[PDB]
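Input: one structure, supplied below.
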Amino acid sequence: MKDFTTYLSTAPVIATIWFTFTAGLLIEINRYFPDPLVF
Amino acid sequence: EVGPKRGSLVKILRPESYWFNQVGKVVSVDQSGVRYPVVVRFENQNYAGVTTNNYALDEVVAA
Amino acid sequence: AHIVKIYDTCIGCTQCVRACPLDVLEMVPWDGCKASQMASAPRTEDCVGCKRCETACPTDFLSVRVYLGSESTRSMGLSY
Amino acid sequence: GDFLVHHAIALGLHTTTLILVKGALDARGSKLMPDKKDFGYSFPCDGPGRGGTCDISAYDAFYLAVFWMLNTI
Amino acid sequence: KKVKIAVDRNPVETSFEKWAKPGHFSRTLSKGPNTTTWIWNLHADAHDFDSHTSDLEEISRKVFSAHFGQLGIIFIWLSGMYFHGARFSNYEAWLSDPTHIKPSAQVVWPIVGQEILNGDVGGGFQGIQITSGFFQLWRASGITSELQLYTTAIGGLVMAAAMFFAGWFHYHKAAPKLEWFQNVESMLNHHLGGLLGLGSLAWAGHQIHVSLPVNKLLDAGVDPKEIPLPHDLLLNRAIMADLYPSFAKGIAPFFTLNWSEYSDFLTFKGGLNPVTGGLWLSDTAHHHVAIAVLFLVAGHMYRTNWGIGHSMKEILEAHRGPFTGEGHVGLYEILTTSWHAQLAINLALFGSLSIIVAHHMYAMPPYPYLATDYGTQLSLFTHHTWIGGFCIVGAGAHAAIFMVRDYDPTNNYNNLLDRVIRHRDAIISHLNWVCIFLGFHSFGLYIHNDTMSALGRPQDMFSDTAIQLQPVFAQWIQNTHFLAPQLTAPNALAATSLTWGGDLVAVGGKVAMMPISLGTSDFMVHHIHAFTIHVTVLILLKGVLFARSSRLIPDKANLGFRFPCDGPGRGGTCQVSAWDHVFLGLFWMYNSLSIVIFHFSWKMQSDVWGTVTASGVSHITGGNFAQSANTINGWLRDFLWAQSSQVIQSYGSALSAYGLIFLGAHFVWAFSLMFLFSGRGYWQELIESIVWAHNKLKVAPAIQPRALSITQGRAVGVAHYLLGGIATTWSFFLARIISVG
Amino acid sequence: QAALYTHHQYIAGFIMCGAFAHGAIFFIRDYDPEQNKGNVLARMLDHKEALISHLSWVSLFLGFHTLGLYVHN
Amino acid sequence: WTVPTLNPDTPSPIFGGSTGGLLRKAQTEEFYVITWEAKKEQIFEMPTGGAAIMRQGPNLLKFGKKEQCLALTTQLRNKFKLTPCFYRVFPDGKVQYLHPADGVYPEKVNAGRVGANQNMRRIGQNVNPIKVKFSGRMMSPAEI
Amino acid sequence: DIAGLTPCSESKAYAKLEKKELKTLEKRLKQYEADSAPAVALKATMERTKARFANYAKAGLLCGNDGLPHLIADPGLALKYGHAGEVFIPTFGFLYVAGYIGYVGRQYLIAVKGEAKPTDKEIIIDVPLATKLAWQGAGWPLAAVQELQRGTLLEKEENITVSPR
Ligand code: CLA
Ligand code: CLA
Ligand code: CLA
Ligand code: CLA
Ligand code: CLA
Ligand code: CLA
Ligand code: CLA
Ligand code: CLA
Ligand SMILES: CC1=C(/C=C/C(C)=C/C=C\C(C)=C\C=C\C=C(C)\C=C\C=C(C)\C=C\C2=C(C)CCCC2(C)C)C(C)(C)CCC1
Ligand code: SF4
Ligand code: SF4
Ligand code: SF4
């Protein structure tokens, strides 16, 4: 399990998870707050 | 006994060297009258992939 | 012909001579290093300028330099 | 539209200036080629050693900058 | 001498320990990164199995398991296509109206205004019009409901799991030995008989029992819900006997050599189905039956464990003439010990086969309602053509890899390969001359026509009205094929295709297939194709023959297959490696295939595709190919400028995405020009200044940032060039063919 | 009007590229660090990394934002 | 040690011929001849393309440039552990011994060799090009 | 108002564009049923368009002759005519998030630079340390100002490598 977690801690896996989280957050924000142009 | 102590950290003063103004570990100092007796090993390799070089007594400073 | 120069930072590792594909460099006795040898270029008329010797040099900066000069049949590596 | 195209013009000017200025300042040498001044203004390269030195001369910097100048104009 | 199953038990332990140690496969990469170059190297040598170790057994085991992983990926992709057709498509509605409803199998989520991409494809459905042709393929197989597609998707997922389990089991539990992989005779016997023959026989059985009755009822006008299920057709002989009277006799006429009784479902109709526009399914079923018998016969040729059969080594050694020295001596050892040589041969034939598939598929449409779907036809032809060209370039690359790494002069003293390498200078010189001759006599005609047209002298051009260059050989071949069913094909009811000649076949008011006439413009574009193919062959052949040595660098083999250069010496030795020859061959293949697909699109939209009116056929472009394809200005104005209108004004509609990609593809391609025209020395010095700024703020990374290598720069540039150009043509073709076709 | 404006702008761009190219040629062939010791000319090369880095930052910002606004529109 | 003399009547390796051989330069400018001694008959790779068979004993070959001769020398030394030597032949018949020049390979130091083109300084100690300007021709600061 | 523009709530081209978008959506909707998936999706798109136009007009945006909103980047004009929400507040918001990311990355590099193999930590991310630094990066402006005032933000010129000039 330690080796598997270390593999999950590698740069491509971490980048994939982080970008999926960031993209999901932005998509959900644009979904609940459609068409945001100004503050 | 001439030159820096073995295992100490020195700063390279050679302008054309890749490790100029960088810190490297002293490996060995030649006791003869060679031009570059100090042997310095670095953690970061240069463009050629080398991590060690030879420098003179005045080209290295204890830093 | 190209200009090949050897500098005093040479450690006499003979790697540049072994990498030369046209037998331009050689080793001569010397006293400025532990190996007691120094690179030399006595046959620069046959140098083509491939710079393999510079690739094989481990000193920082290089101890052997090749400056491309006049071009001839030998320097251009022409077999015709 | 004028604002956006003016920024595109600014980008072109700054990038062309970056290539030209960098080639003029690194003409005498750099970390990759500490003795570039000993080879003249225009030379092919320094060979594939030290990772590769294609388009390392200042002439090559001007060369790459001509494309950016054409794009800016 | 004995063909058996040789397997080693548990050679590699299944663990995650190596998953946390990147670059473990390479001895140089296992040390760890010091510079960013290492990262790129980690991906550039991941599948270079022969570079990790010199053991042929380990390389073969890795290749076999990698093949299983690839098959698992393919099964996942196919399962996804079936799932999309079963849950996010309009296949059921398209079945009741395939001539008006546009096929769609992709729906987008209503986010950031992208819901506009869900166009009105018909049948009360909103989505993206697909051009893969899965609807026509599913209709040809007899699929009438989404449940069948869903079941096929689940089966595909199960097959993918089995493929991945097979790869793991064959790499960690039961790994085959080297002698098992070297059984080329047994492998060829099984692949010919078992795989190909049994697959053709099984598909023939499905076509005879499912595709033929379901499609017969579909063409007869029966609703898909009223059509009996395939198992109902396979369970009783009454329904099949009513649809096909020969089924009343069972399998008795097959064993009593009364095959003529089965003429109701095994015919030689030829031509196309006037209802659907595709090939007759009885002809395809009979075709698969004949293919199965032929391949099953071919699968009993090689010697495996008994006296009967052939030894490929003996056959190769027996072929020797007075003009070739020894002959094929040593070829059996080369193909049984080098994976790169086999990959080169397989990639070459595989790419050629893909191109042949594209041609045969547009000329003889095998699926129902496929010919009238101009978008699917154009997309299928273009896609298969590109895959074929890429595989051909890869064949040249692997031939060069074999010549650099696995070539041995001690086993090639006076063979065919030795003599070829001995006169490589003559081969390359003659190919260079024929390339120059073809270039002049192909491009100069267009330049002459452009100059004469601009000078107000249309009577001096190379056109049909002026000096003409008619393809008499192609026209004679077309007439021969058109007249074949009356003299040289007494049992054929019609010709193989309608492109040779005859009447046109139209489905739903659209021309499914009509004769294709060849004139001066066709002659010129054919010579252009020949010239481009010859130049691509010249670059790839030069990179293969001169991979080990040349008059410039006598020890190129010592420098390897993929190296940047040999320094600025000898005047400059930039791009001397075989890798660089493949790098240039990719550009030439792109040029050749792009002109090929451009010619196909213009010819089909000008003389074949179009609507059917009262006493006349109106084409998409109005038949302007014969008058405008003889000049470069005609290709730029009537084909590129005129047809790009659909992709540039697609904004605000469902095809707007294509327009966006049309712009994005122009970016990537131009992006390629930054890597192809520059050198890494400039970028390395620029990185030095950026590293200085980072060191000032103590944000310099431990992994030293290095510019991309010379080879990596060339690879990135060619990859972006190919992606941008092909994506540009893809967006333009799809938007135009969907809006006007 | 169009031809004259385009002609003069292209001529100006080529001349500007030549000005910087000759500046690089001056650094290689005529610059003497001993004679220009401590003046503004030597100080330019003393902090050339800062100039190149800031030119790179300005070009990166302008390119990223101009291209982003265009793709967004 | 004494400088060897070329023997034109020396058997050549078994080769069927190729198109990468000598050209008009050999008949008008110069060519190169490599000779070596083989302990047994063995198949080797020709630098001009193809596979030849070296015979037992003396072996002579002709090449258009010195690089081909040195490439063959490297192949024979590293693979078959032989000791080849080559000469430069002119159309008039003049023969000039080339490698190993002093009878000893250049990778190993030998007595009697006089150093040439050696600068008793480092690269960073080279003068600026302005001090070398207005010379007889294009001269680099490393040439002085 | 500013630069001769007019508010979007009074621009005729703005209302005309809204009517045009609703007209093309209604035209596409006229070919479907009244209780089907495409009808519901088109109605949702129409409601989103109406809400977007009303929200843009309610925000006080300025529209040009084309009927499209125009942003004010000058801080004086934005703060004087109530346009700070266009380019000012998003500027500071981006500065906060960008400096957040940069500070967290710099802290991670400084933290892993004192270990045995910093490159190993650069390719294999230490998730606990990265998460702790990501959570602690909320006070990046205060910490950055303190680092700049103490002189520990920059590195000395003698410790940075340079070319031989
Ligand atoms: C979960 C089960 C499992 C485990 C624990 C291992 C563990 C191991 N395998 Mg193994 N293997 C497995 C299943 C497994 N394997 C399967 C299912 C196959 C068949 C494909 C193989 C075939 C195989 C081969 C041929 C080799 C190994 C090797 C190894 C060893 C090191 C390589 C490695 O894992 O790095 C990690 C590597 C990866 C994570 C790469 C995964 C790539 C997958 C298969 C493809 C993904 C496709 C992707 C989605 C599509 C690309 C598109 C892109 C946009 C994403 C290691 C001990 C190697 C070895 O022993 O070295 C000598 C060896 O060469 N395995
Ligand atoms: C009638 C016997 C038979 C059949 C059907 C196959 C079929 C196949 N072989 Mg195989 N092979 C055989 C005999 C057979 N082989 C023998 C006797 C040898 C030893 C001399 C080999 C050695 C061999 C090698 C070295 C390789 C193959 C490969 C392949 C695959 C090629 C991929 C493809 O394009 O096809 C189309 C793909 C499909 C049709 C997918 C369907 C796959 C199903 C499961 C059919 C496979 C049947 C096969 C006999 C497995 C059943 C065994 C059982 C224990 C499960 C293919 C599925 C390649 C591979 O490994 O791919 C993974 C490859 O590298 N074969
Ligand atoms: C791979 C191809 C394939 C397959 C699978 C089939 C299959 C079938 N065909 Mg067919 N056919 C084919 C190709 C094929 N065909 C071709 C190429 C032609 C053109 C010549 C025809 C022309 C044709 C005709 C004209 C007819 C069929 C018919 C049939 C069906 C009955 C066969 C029969 O009469 O008795 C054959 C008997 C056997 C095959 C033996 C069965 C073996 C069983 C499964 C063994 C199971 C044993 C096991 C231990 C049981 C234990 C169970 C366990 C749970 C305990 C059958 C489902 C008939 C039909 O469908 O009627 C409408 C029929 O009339 N075919
Ligand atoms: C059956 C097909 C096949 C197979 C098995 C191989 C196998 C191999 N090839 Mg090869 N090749 C092929 C086809 C194939 N090739 C084709 C069709 C071409 C023409 C393009 C080439 C050209 C080629 C060259 C020039 C080289 C190889 C090399 C190699 C070897 C090293 C593995 C590697 O490439 O590194 C790892 C693989 C990768 C890093 C993949 C790169 C990813 C690409 C750039 C993405 C492509 C874009 C993608 C489709 C679009 C995605 C969109 C994007 C936005 C995400 C390996 C044995 C190399 C070699 O032999 O080493 C000396 C070598 O340099 N091949
Ligand atoms: C390379 C393609 C090509 C071809 C085939 C032609 C052909 C022709 N051009 Mg043209 N042209 C071309 C390119 C080409 N052009 C280009 C690129 C341009 C733009 C620069 C022009 C601009 C141009 C102009 C302005 C004009 C022509 C004209 C003509 C016509 C007469 C020219 C003539 O009499 O010259 C004489 C030809 C020769 C002296 C050599 C003939 C070649 C021989 C047959 C080859 C011998 C090979 C032989 C088989 C080897 C035997 C070996 C052994 C057995 C002995 C002619 C049909 C004229 C015209 O208007 O037409 C009415 C004219 O005024 N061209
Ligand atoms: C007052 C203006 C001026 C002057 C006096 C000079 C003077 C000089 N320059 Mg310079 N330069 C200038 C402006 C100027 N330049 C401009 C505007 C540019 C930007 C384009 C350059 C960029 C530049 C570079 C990069 C270099 C020089 C070099 C040189 C020196 C010698 C090279 C030479 O001229 O040989 C002869 C020049 C040529 C033979 C030019 C080749 C022909 C060109 C490409 C024109 C081709 C046009 C084409 C034929 C159009 C046909 C179209 C039609 C057929 C359809 C020389 C002292 C070189 C140097 O200093 O050496 C180290 C050096 O490398 N210049
Ligand atoms: C359309 C082609 C193109 C593009 C986009 C660029 C872009 C750039 N050039 Mg360049 N150049 C080009 C052609 C091009 N060049 C050509 C033909 C030449 C002559 C050979 C040059 C020569 C040249 C030189 C000599 C220099 C540049 C420099 C630069 C950079 C300037 C900084 C900037 O503007 O930041 C903006 C960044 C971009 C515009 C890149 C695009 C960003 C993408 C679209 C975002 C990522 C997409 C998405 C998020 C992820 C997709 C990835 C996918 C696989 C998943 C920039 C990256 C200068 C430099 O490096 O500055 C420091 C530099 O000195 N160029
Ligand atoms: C990035 C460059 C930049 C540029 C090109 C401008 C340009 C402008 N600013 Mg400005 N500004 C900037 C940055 C910039 N600003 C920043 C970073 C801040 C935050 C400190 C401000 C805060 C600011 C304020 C508070 C005001 C302007 C105003 C103005 C306008 C006229 C004043 C002037 O030109 O002097 C340069 C601007 C300054 C030196 C800031 C102080 C304002 C000076 C003292 C003028 C104010 C007097 C009076 C209001 C002038 C208008 C008279 C009448 C028409 C009402 C002008 C178009 C004025 C305006 O037109 O209000 C709508 C205004 O009052 N700016
Ligand atoms: C607002 C205004 C005004 C003012 C103005 C001004 C004050 C301005 C300016 C200006 C300027 C300020 C300009 C500029 C220009 C510049 C440029 C265009 C650049 C560049 C280049 C260079 C600088 C080069 C250098 C070099 C090198 C690189 C090396 C050494 C040598 C040489 C020098 C060659 C007035 C009131 C009057 C009027 C109204 C408007
Ligand atoms: S450039 Fe090449 S030929 Fe010249 S001395 Fe160096 S290695 Fe030898
Ligand atoms: S490679 Fe460099 S250090 Fe070694 S002998 Fe040659 S010149 Fe001297
Ligand atoms: S590829 Fe690059 S390094 Fe090699 S010779 Fe060409 S320019 Fe020089």
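Heads up, chain E uses Swiss-Prot numbers, so what you see runs 11-751.
Positions of Cβ are set from backbone N, Cα and C atoms, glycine also.
Grabbed the feature section from Swiss-Prot, which reads as follows:
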- E:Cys575, E:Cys584: [4Fe-4S] cluster binding site (BINDING)
- E:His676 to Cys: No PSI detected (MUTAGEN)
- E:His676 to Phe or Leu: Loss of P700 function (MUTAGEN)
- E:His676 to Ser: Accumulates approximately 50% PSI (MUTAGEN)
- E:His676 to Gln: Impairment of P700 function. More severe; when associated with 'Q-656' in PsaB (MUTAGEN)
- E:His676: chlorophyll a' binding site (BINDING)
- E:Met684, E:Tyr692: chlorophyll a binding site (BINDING)
- E:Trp693 to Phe: Unable to photoaccumulate an electron on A1 (MUTAGEN)
- E:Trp693: phylloquinone binding site (BINDING)
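I'd like these features described in context: how deep, what's nearby, how far apart.
Around E:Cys584 ([4Fe-4S] cluster binding site), the same-chain residues at least 6 positions away in sequence with a Cβ under 8 Å from its Cβ are E:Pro574, E:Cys575, E:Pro578.
Counting only residues at least six positions away in the same chain, the Cβ atoms of E:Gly734, E:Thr738 sit under 8 Å from the Cβ of E:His676 (mutagenesis position). In the three-state DSSP assignment, the secondary structure recorded for E:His676 (mutagenesis position) is helix.
Secondary structure at E:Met684 (chlorophyll a binding site), as computed by DSSP, is helix.
Counting Cβ atoms from all protein chains shown, E:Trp693 (mutagenesis position) has 21 others lying within 10 Å of its own Cβ.
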As a check: which entries in E:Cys575, E:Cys584, E:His676, E:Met684, E:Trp693, the recorded positions, place their Cβ less than 6 Å from an atom of ligand 7?
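Only E:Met684 qualify.
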To the nearest whole angstrom, what is the C-alpha distance linking E:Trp693 (mutagenesis position) and E:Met684 (chlorophyll a binding site)?
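Roughly 11 Å, rounded to the nearest whole number.
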Taking the Cβ of E:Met684 (chlorophyll a binding site) as the reference point, list residues of the same chain whose Cβ is under 8 angstroms away and which are at least six residues distant in sequence.
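Looking at Cβ-Cβ distances below 8 Å from E:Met684 (chlorophyll a binding site), excluding near sequence neighbours, one finds E:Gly727.
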Is E:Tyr692 (chlorophyll a binding site) helix, strand or coil when read with DSSP?
helix
By a simple count, how many Cβ atoms lie within 10 Å of the Cβ of E:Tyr692 (chlorophyll a binding site), its own Cβ left out?
26
Give the subset of the recorded positions E:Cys575, E:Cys584, E:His676, E:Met684, E:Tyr692, E:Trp693 lying near ligand 11, defined as CB under 6 A from any of its atoms.
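Among E:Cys575, E:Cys584, E:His676, E:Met684, E:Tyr692, E:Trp693, near ligand 11: none.
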Look up E:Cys584 ([4Fe-4S] cluster binding site) in the DSSP assignment and reduce it to helix, strand or coil.
strand
